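A short write-up of the structure that comes next.
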Amino acid sequence: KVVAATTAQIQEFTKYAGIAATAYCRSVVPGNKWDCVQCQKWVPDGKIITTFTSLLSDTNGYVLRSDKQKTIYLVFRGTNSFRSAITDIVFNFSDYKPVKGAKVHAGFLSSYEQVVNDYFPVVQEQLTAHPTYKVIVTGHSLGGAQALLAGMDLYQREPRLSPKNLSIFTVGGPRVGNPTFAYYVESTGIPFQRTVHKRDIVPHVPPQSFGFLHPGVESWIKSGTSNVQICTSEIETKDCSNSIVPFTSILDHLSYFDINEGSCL
């Protein structure tokens, strides 16, 4: 139930932290260029299909297609001022209208409704252009809450996406919903991989005392770069990053497998 990660999996989890890091380069969004170091390192033939920015909540993201890897990537990020994203949050809920009994964080859902009409027809269009390709959704920090709600809404509202071609990856993701929402997520069968690095605070906020719970399987970077234990349950265990609480840190939020997550370095 608590395995070490095969280097093959450490490679996979690193590829996606590197793509989530690209969303912080201005030149990618709103710059509309794929010429950043991480960019070119993980998906060299990427064609940026779109970028969208929400000036209201500073939720940015982009749709990217890679004919080589047969993947359509949906990537998000919120604000990169992370000490004010954490101190200025409200741990209140909104109803998750698709599922009876579910509720998600109120602010992350209002940032999501703000940008859904900017990616969703573009993704749909690329699956009609490219029907054999898979959709990977990804992000760091607040961008991880958007990614989980994004992959769940693509599941709900697009017939062609299912566990065969929809995948979700986040590094640094906050919790998003109450236990019924968590339950529904693992019930979809969409693979969700939540990596958290060492003592990073943000997967620990909003806390369980307020009613929030994480779905998906946790892969914890314990020491440095290849020491990743996997808590293979699809609901969160106290066996992985929850064991270090309250000895928590915002500084571990800022690099994942040694890639800067926050400043495009």
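All residue numbers given for chain A refer to Swiss-Prot; the residues shown span 128-392 in order.
When the header is checked for method, it gives X-ray crystallography, 2.2 Å.
Yeah, the Cβs are placed from backbone N, Cα and C, and that goes for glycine too.
Residues or ranges marked as active site, nucleophile in Swiss-Prot (evidence: a curator's inference): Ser268. Under a cutoff of 8 A between CB atoms, and with a sequence separation of 6+ in the same chain, the neighbours of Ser268 (active site, nucleophile) are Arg204, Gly205, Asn207, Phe209, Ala212, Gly299, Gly300, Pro301, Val329, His380, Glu388, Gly389.
Experimental mutagenesis is annotated in Swiss-Prot for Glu313 to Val, with the remark: Increases the optimum temperature to 50 degrees Celsius. In this structure, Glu313 (mutagenesis position) is part of a helix by DSSP.
The active site, charge relay system feature in Swiss-Prot is assigned to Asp327 (among others). Its own atom aside, the Cβ of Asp327 (active site, charge relay system) has 27 Cβ atoms within 10 angstroms in the protein chains shown.
Over all protein chains present, the Cβ of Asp379 (Ca(2+) binding site) has 19 other Cβ atoms lying within 10 Å. Summarising the annotation, Swiss-Prot assigns Ca(2+) binding site to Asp379.
The annotation active site, charge relay system is assigned in Swiss-Prot to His380 (among others). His380 (active site, charge relay system) carries a helical DSSP state (H, G or I). Of all Cβ atoms in the shown protein chains, 26 besides its own fall within 10 Å of the Cβ of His380 (active site, charge relay system).
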Could you measure between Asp379 (Ca(2+) binding site) and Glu313 (mutagenesis position) for me? Cα positions, answer in whole angstrom.
27
